[PDB]
Amino acid sequence: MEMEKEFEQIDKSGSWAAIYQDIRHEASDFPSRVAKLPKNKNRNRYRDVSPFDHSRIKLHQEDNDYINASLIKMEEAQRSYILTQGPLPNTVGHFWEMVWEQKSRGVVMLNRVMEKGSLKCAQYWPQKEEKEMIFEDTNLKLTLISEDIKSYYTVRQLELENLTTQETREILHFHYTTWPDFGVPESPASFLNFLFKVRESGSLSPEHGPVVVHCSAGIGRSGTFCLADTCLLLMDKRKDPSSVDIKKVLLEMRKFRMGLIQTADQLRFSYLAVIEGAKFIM
Ligand SMILES: Fc1ccc(Cn2cnc3ccccc32)cc1
């Protein structure tokens, strides 16, 4: 079926939970043996969210190459994304090592450091120009260059330096600051505006390594971001935009990381975002 009318048909029939459970039943199951080794227990935020072995990002380190992060490679859309958990106190250095080694231009953050009175990820970037951060375990230096605070999101320019080689690179930090502590946004308008700002920067484009995107577990809000982006790109590329099937795209993405889209409300919000976004594109 088309999307917008499939949408109203699920609303009128109130069957979002049944649709979402079908997706969960059909989703791929692949091994995640490296994630479950005992030496990696303090590298995982949640015991039930792990990268598959076949698609995990490997750190270029011979001691321990493990990080909780996955490469989502979308062949028809010609887009790649790295989805990862919010860094932990003992993985902030690994996180920036991955950004360096994978040649990423942008980092997309969809959570606040504290939500619901608890810490959802480490404070992993510097908050003042004159107070830089040094990660001694991976030999990197990170400096805040500039910060632009808007009503729904903040964009930061950062300098990442590899202290071994003295090479430097400019990284863009796109921080969506207004996702609610509970539920999903009422309108997709500010989320779509944010996605378009990431696109305009070049961070999603083939001349760079894959964008790094995260929330707390790296599957819920993070899944909504890449699902909407890929669906809109396919609607531009195909002769028949109504052929784009958001459930099929989501199942394709779940071949590469488990659990993408965590609730039926996130599924409905993803439909809404793609529907509204397709009208603005034209
Ligand atoms: F991936 C995308 C492709 C195009 C747009 C177009 N757009 C830009 N700003 C918007 C605000 C509200 C609604 C739509 C919008 C967005 C995302």
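Just so it is clear, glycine is given a Cβ too, placed from its N, Cα and C backbone atoms.
Long-range Cβ neighbours of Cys215 (mutagenesis position) (same chain, at least 6 residues apart, Cβ-Cβ under 8 Å): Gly86, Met109, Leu110, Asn111, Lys120, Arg221, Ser222. The active site, phosphocysteine intermediate annotation in Swiss-Prot covers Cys215.
Look at Swiss-Prot and you will find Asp181, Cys215, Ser216, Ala217, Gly218, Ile219, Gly220, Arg221, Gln262 tagged as substrate binding site. In the three-state DSSP reading, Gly220 (substrate binding site) counts as coil. Non-local neighbourhood of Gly220 (substrate binding site): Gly259, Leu260, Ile261, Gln262, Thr263, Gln266, each in the same chain, at least six residues away, with C-beta under 8 Å from its C-beta.
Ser50 to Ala or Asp appears in Swiss-Prot as a mutagenesis experiment; the accompanying note says: No phosphorylation. Within 10 Å of the C-beta atom of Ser50 (mutagenesis position) sit 22 other C-beta atoms, taking all shown protein chains into account.
Neighbour density for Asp181 (mutagenesis position): within 10 A of its CB lie 9 other CB atoms from the protein chains shown. Secondary structure at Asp181 (mutagenesis position), as computed by DSSP, is coil. Experimental mutagenesis is annotated in Swiss-Prot for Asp181 to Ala, with the remark: Substrate-trapping mutant.
Recorded in Swiss-Prot as a mutagenesis result, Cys215 to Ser carries the remark: Catalytically inactive mutant; abolishes sulfhydration. Mapped onto three states, the DSSP output places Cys215 (mutagenesis position) in coil.
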Least Cβ-packed of the binding-site residues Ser216, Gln262 (other Cβ atoms within 10 Å) is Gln262
Using only the residues recorded as binding substrate (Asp181, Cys215, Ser216, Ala217, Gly218, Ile219, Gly220, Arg221, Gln262), report the maximum Cα-Cα distance in Å, whole number please.
-> 16
In sequence order, which residues at least six apart in the same chain have a CB under 8 Å from the CB of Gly218 (substrate binding site)?
-> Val49, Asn68, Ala69, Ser70, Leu83, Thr84, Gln85, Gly86, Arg257
